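Okay, structure first, notes after.
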Amino acid sequence: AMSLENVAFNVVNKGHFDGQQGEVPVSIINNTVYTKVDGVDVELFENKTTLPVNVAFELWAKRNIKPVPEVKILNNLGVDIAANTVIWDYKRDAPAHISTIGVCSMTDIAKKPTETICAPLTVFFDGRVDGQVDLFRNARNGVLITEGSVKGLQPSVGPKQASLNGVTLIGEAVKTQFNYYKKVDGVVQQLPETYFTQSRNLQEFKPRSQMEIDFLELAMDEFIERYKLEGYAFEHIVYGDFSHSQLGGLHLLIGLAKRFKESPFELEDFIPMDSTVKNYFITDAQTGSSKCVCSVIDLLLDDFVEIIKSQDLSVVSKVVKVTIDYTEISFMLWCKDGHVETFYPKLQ
Amino acid sequence: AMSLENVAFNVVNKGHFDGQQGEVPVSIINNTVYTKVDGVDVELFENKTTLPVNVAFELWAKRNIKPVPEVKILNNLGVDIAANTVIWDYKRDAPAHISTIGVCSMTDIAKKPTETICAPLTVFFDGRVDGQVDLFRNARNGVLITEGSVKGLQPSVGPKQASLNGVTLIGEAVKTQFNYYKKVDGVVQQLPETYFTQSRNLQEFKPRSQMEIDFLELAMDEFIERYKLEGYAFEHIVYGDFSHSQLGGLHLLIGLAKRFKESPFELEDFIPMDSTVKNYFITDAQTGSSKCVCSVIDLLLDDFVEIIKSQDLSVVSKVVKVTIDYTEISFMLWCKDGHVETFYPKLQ
Amino acid sequence: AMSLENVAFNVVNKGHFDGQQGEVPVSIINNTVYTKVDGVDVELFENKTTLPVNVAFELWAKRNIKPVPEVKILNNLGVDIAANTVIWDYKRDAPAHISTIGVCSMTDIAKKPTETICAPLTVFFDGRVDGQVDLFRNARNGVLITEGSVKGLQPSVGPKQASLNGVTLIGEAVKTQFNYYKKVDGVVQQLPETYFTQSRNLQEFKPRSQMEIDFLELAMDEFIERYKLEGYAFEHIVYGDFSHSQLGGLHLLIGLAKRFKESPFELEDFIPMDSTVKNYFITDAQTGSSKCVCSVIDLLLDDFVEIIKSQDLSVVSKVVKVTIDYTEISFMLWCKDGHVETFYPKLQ
Amino acid sequence: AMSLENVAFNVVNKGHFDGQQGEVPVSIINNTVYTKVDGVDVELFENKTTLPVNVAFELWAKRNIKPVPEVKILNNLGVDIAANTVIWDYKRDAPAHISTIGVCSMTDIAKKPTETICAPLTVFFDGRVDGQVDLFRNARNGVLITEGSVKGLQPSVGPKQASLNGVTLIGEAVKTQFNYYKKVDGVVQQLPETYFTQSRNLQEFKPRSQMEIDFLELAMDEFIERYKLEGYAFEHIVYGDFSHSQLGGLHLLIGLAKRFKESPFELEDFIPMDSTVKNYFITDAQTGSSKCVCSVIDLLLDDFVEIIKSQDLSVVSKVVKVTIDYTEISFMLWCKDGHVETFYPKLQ
Amino acid sequence: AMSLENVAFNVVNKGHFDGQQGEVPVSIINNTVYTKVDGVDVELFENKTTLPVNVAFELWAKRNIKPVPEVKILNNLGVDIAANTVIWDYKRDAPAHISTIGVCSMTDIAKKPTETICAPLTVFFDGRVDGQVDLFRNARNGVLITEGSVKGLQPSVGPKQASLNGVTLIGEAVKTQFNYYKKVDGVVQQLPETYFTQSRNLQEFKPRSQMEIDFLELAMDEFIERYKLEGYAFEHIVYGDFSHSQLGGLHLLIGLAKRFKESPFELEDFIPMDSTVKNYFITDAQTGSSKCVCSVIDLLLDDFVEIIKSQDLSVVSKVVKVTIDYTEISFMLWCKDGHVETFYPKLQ
Ligand SMILES: Fc1ccc(CNCc2ccccc2)cc1
Ligand SMILES: Fc1ccc(CNCc2ccccc2)cc1
Ligand SMILES: Fc1ccc(CNCc2ccccc2)cc1
Ligand SMILES: Fc1ccc(CNCc2ccccc2)cc1
Ligand SMILES: Fc1ccc(CNCc2ccccc2)cc1
């Protein structure tokens, strides 16, 4: 017995849709959902999605309030829909999927993922929910996350971090590291050996290794000397080159964070969404150096060092493919006389 | 247990809100209420009101589908709100009243007209509903319509016509003529002696007396001779004067209807609402004569002749107040040498 | 090379999208698509769909401008999507299907109906287009219309009428009667024996048989005597019963059209869409008789007489299922002492 | 002292902006301007323009309520702006010009047409307004309409018809035929010899010559014999050819009007604006014949016969340029063995 | 070959419109431009302008991504339009000019600034673009910025700072100080000797002279003693007077910045735009002192000291006109017994 007034009642008294019974007066004026509280209209939800206001309101209310995989991971693993839940994309203020399975009468393509309409879709199953592991086994295409082992199925250990209500974190009171499983056309497909991005903020950056603690504390010349990174172009790639009108390098987020405490800069996120490699139109406020498309990845500095110090440096220009967050991130490695010149996450 | 989906279910399966149980998927895109019918969004309601889309949707669904007094009569009798119903203003595509009594949680000022909030409002009571006559007796201010006689109360016989779902008609299968009662500050008022407008369409005009049958059939000179209307300016007032750049007269709808069969014309209803006297920016397509504000009343021709012959014709210009549809309509009577020049419903 | 400006160029110079090259300046203000014509913004399209303005603009521009099956027939045959065309629903001012195959990059689920995403959808194939008959043979689910005979396949002769640009007509200069074929899970289905609705307007009604010519010309008592329809309740079912406050019967459009010449009435199409049985909130302007849900079907009078005389009249109330426009329409047959009382298209 | 509330006061009490003083409460909800009338919001204006709601409201209120040249004539004469008035385009529900001279503070480029900003614009001057003829003399570019003769200036007699409040008419109580004058770069131009379109409706068509009276009354074979039009392709050009799937000809509105009495048809005005030649996506309801772009001109039949008989019929295909409504209209004349095949207003 | 999809393709792959070829799917829902990225709609632009969504999208995409003069400077110099570029007003989230020259088909008044329509407009020319200096020479009215000297033309050295992508900065890797030239009616007009505002933030304030370093470090009494500013009312003008219910003075931004580190305050920018003198409705959170219109200018403290210590202090109240950012900023100087009382940027 689903209604706009019942969804709004749950939002008011529970913080989200909890399945409780009751109704509150609701008014819809344009893209905002209001509720009458003692004679005054109070704002409950503002629709920033491409879905009707009341439909988006309900999907937001029915969002998954448990630690869930980050949207970048589920996209990298080809997820089209989520089974009996709404994975909310907080980076886009909209559902990660536009169609649902057993969530909202307006977006539901099916009530159960067993329906033949779901067959060609990679459905996401949450093993922490009863019967979801069995549904993964019966579905043609899908992705499964589990807290433990699923008998017979070879797991892929995922990232330490999951997104809890938009807050990406490594769980202390909750489990955020999941075992991942994928199926394509009924066959369990083996997930590749992968690196993971650390999902850190530029303004809230914290080092997660001694190399990262040393990068932010030590100066450019002594860090490169301490970690033997001579001839690997860290001065351009990680640190940046703001001397000319076009910003040079600055492809690792640790280098951007080190730069941010000295000089502020405008990172224009021209495609606001979650991805393994993010692109920004950067403008440096101190020098006036700028780059229209500055591809930035947040790898653990040790992992970027392991990738860069595992490449052949004798080719003028070659594509270096690396598996990060399950997807193959192609990099452009440029060399000269046995030393690196640049190594950026190649733009496609 | 009121909801958007339940109101929409009733609209789909019953034509209006009938109190039935059930829900249909609803989507709100801007000011339109849609419903999913076999995978396609079908339009259910387009909000032309100043109220939120879903609030207006519900009040429209909960509209009174019985013959009710025309909004002009209800305004003339100073009604503010309706008791336990929604009088829908089809001429404005909105409720006749913005606040309700026991209809919608969003517009309800009270659940029962007995509440002290209703005390200063002239509440409309429908005698055909059980207990509404008793509520009129207990209310401080109000208007009551009844099909029969009320104990002790002296009635006022209203118009022959009522509005059934926007279609104004004189009932054959239903009763449309009501007894009217009014109360101001607890005191049963004596309603005035009044004329009634006939509420006819220009394109669907039908004569309702031998004088009206003769007006439309006979020529100007013959009709005025037959009914001895010489010196009463019917040639200007009723028939019209399209010889100059400014349209002369044409204040009675019977003369507009006679004119409409011969030559078409543009009536610009610049204030779309129901009123005893309607104003139109008229442009005659044949001659090119026009009038910015052409006040038109639809009186029975016999009633207009009775009013015009009941006047003193010795004043150059005087205001002639006539009680029509219970309200006092001011007319401007202009005379010259004992004869009328014009008699129009005063632009005030 | 698809763009908003190119679609708009085609609309301006060709009347619809014809694949021509060129661009015109376009401006989008809210839900309207405008074009600059000599310095003035001219309206090109107003979006009445649930899709983004520019997406709907393109699908409308790319609509099928050839006689196509009526949306009621296509729904009745369970069609989900059209192959390499846009069937435009003129009764809803929106595409008949929200997803396309090889039409618009925004709505396209696939470029060709052979893609595995189309497999569970009943794709509509137009035999008049090269290679569409072969695609029907290869598709798992689908509906096929052809002007001629298909090798091996047993046809179903459809309605005489098709919809050409929203104008339903029986072709004289074009062919509008199609052979229909259906496939479910790869198996060519045997379509049922069906009656067809005549798709006539209330205001533009024309008789299509001597019985219909006699119905509109003769009086109630004479027609029923001439065609020996005594005891079949035609006086209530077809003609109508406007004597009481609730309109009795009036389920056949021929009786509504006969009534319309004498007295006008308000048909409130509360679910604006194309269907075999249409429901209307009717209000008769002469009597004041009304019905919230008045189910109306436009069968050829001969076909309704053949259906009503092919029934057992000994049950107080039974459901009579009739295959009309390929779908099973349930009727409610009410009898008393061997005679009919009512026979309406069941409100279910 | 201009305000939204004062414009709205004038609209309510005068039908349009008359310069009167006073204010009424106004509320703006989205694109509609409402006014509070006795506690209920009444709609005053719905913005169908590309301008802000209140700006468009004011320009509409300040529209020219005198017979003015039709927007097709004003465009043909290359007018950009009107001097101290608003020419309202009723075919587009918007001002004919987006910028004003002494009308609205929001759209005003200048308070007087003498300002140097107006210098490169062809300003329209209405001779019926005091001082407008003198302003035409002083302006660099402009168009002037007058009821009488202007000293020294050689006139161009315009169309018999002008547009009075959207109603195109030939004045009986007003003058609608104007003398036209044009100036380009300070030089009084000699306007060309021109034909005029008759600006008639398809549904409200009236013949304006004996040839037009004979066209609508006589049959195709009789009319062509009476007026000796053998070999001029009137059977295709004027009458139409609905035998094939593509509608043949039908370029003259008199032939469309003759056709309309017999069979109805859908004229899709895909570019809603006023022009000398109008294009329509036509669909004939009887035959099912259709044409994506059917160019239609309303010339007096005598003028079309004078044009078609004034041509050389020995070229397979040539462009025939005709001055109509002051603009050069290109026609495509197709001949074969000394006879016409088609002569349509060229799709360019 | 300009299109919405091509502009959106450039925004996605280049950060701005770079002239590249290609298209991405675009959807417009209300005032937001979305793009389909792997089946999910990602937001690309939200229209905060008074222009149509797609028109504003294109002008924003085509914005000048080089250091350009600040909008306050170009307004002060009377600029109406920019030649073959879009100067984007980041303080208003809209183009600095509503009409373009060779940028967008919808906003273009001309393709080249040489067109006679541009003649009365002060067109902005960027000398850094090939042929723009020659176009300035040929234009009737205009403003020209150059990095070097233009033979014969007497330059005006502009501000040290220019706006690079909304970030106002003094160039280190780019040149931000330009030579300015102006022409009025074909004549090169001599630019006045002017002071420049420093364009600093209240929250991000940095001193740019020893006097400013001393103002923020030293207390009120020792700064005024060190710089001999006794009897010049710096205690009221620069520092502020929060003792009464109406805030006293606080007209220099350096004084506001000094105050901000001690006590926070609400600066209500009631006219959000770039100007030499900014007005704010200030409310001091600590004391509760407030001023409806508090005019604030950011002059270098040395320049304000040079202006105040160059005035005659014997008049009770006089207007002191000073040229700042090329425009004459009139100040109100109030004196008493040879000492200043107040000196604020006079409100007009
Ligand atoms: F839970 C969900 C998480 C993410 C999504 C959207 N992923 C779209 C995609 C599909 C195929 C390949 C790459 C991306 C949908 C639901
Ligand atoms: F049923 C209804 C019918 C009419 C109304 C609105 N009447 C407004 C009014 C109030 C006082 C004097 C004049 C007009 C409200 C409900
Ligand atoms: F051409 C088209 C015509 C019609 C449609 C929509 N039919 C929806 C439907 C699906 C299943 C059963 C009943 C109705 C889609 C495309
Ligand atoms: F009164 C008016 C009537 C018409 C207009 C608009 N005419 C636009 C145009 C300009 C140049 C050539 C062709 C068309 C503006 C005001
Ligand atoms: F690049 C541009 C920068 C600024 C503008 C807007 N300046 C408007 C103005 C005009 C006259 C005097 C004062 C202000 C337009 C384009």
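One-based numbering along the chain as shown.
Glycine is no exception: its Cβ is also placed from the backbone N, Cα and C atoms.
Residues annotated as active site, proton acceptor in Swiss-Prot, with experimental evidence given as evidence: D:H251. Residues or ranges marked as uracil binding site by Swiss-Prot on the basis of experimental evidence: D:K291, D:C292, D:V293, D:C294, D:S295, D:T342, D:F343, D:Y344, D:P345, D:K346. What Swiss-Prot records for D:3-63 is domain 'Nsp15 N-terminal oligomerization', and it gives sequence analysis as the kind of evidence. Positions annotated as domain 'AV-Nsp11N/CoV-Nsp15M' by Swiss-Prot: D:64-189. What Swiss-Prot says about the mutagenesis result for D:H236 to A (Swiss-Prot position 6686) is this: Complete loss of NSP15 endonuclease activity. Where Swiss-Prot documents D:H251 to A (Swiss-Prot position 6701) as a mutagenesis experiment, the accompanying text is: Complete loss of NSP15 endonuclease activity. Under the heading of natural variants, Swiss-Prot lists D:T114 to I (Swiss-Prot position 6564) and annotates it as follows: In strain: Omicron/BA.2, Omicron/BA.2.12.1, Omicron/BA.2.75, Omicron/BA.4, Omicron/BA.5, Omicron/BQ.1.1, Omicron/XBB.1.5, Omicron/EG.5.1. Quoted from Swiss-Prot, the note on natural variant D:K261 to R (Swiss-Prot position 6711) is: In strain: Kappa/B.1.617.1.
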D:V293 (uracil binding site) to D:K261 (variant position), Cα to Cα, whole Å, comes out at 22
Those recorded positions in D:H251, D:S295, D:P345 passing the chain C Cβ proximity test, under 8 Å, are none
Nearest by Cα to D:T114 (variant position), of the recorded positions D:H251, D:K261, D:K291, D:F343, D:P345, is D:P345
What DSSP reports for the domain 'AV-Nsp11N/CoV-Nsp15M' (D:64-189) is 13 helix, 41 strand, 72 coil
The most crowded of the recorded positions D:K261, D:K291, judged by neighbouring Cβ atoms within 10 Å of its own Cβ, is D:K291
The number of other Cβ atoms within 10 Å of the Cβ of D:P345 (uracil binding site), counted over all protein chains shown, is 22
Students should find that the Cα atoms of D:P345 (uracil binding site) and D:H251 (mutagenesis position) sit apart, in Å rounded to an integer, by 7
Argmin Cα dist to D:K291 (uracil binding site) over the recorded positions D:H236, D:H251, D:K261 returns D:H251
Checked against DSSP, the composition of the domain 'Nsp15 N-terminal oligomerization' (D:3-63) is 20 helix, 18 strand, 23 coil
Cβ density check for D:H236 (mutagenesis position), other Cβ within 10 Å (all protein chains) comes to 19
Taking all protein chains shown into account, the Cβ-based neighbour count within 10 Å for D:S295 (uracil binding site) is 19
Longest inter-residue Cα distance for the uracil binders D:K291, D:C292, D:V293, D:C294, D:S295, D:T342, D:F343, D:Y344, D:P345, D:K346, rounded to the nearest angstrom, is 18
Keeping only the recorded positions of D:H236, D:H251, D:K261 whose C-alpha lies within 10 A of that of D:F343 (uracil binding site) yields D:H236, D:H251
D:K261 (variant position) falls, by DSSP collapsed to helix, strand or coil, into helix
Taking only the CA atoms, the spacing between D:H251 (mutagenesis position) and D:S295 (uracil binding site), expressed in whole angstrom, is 6
Cβ neighbour count (10 Å, all chains) around D:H251 (mutagenesis position) is 22
Other C-beta atoms within 10 angstroms of the C-beta of D:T114 (variant position) total 14
The correct three-state DSSP answer for D:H251 (mutagenesis position) is coil
Fewest C-beta neighbours within 10 angstroms among the binding-site residues D:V293, D:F343 belongs to D:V293
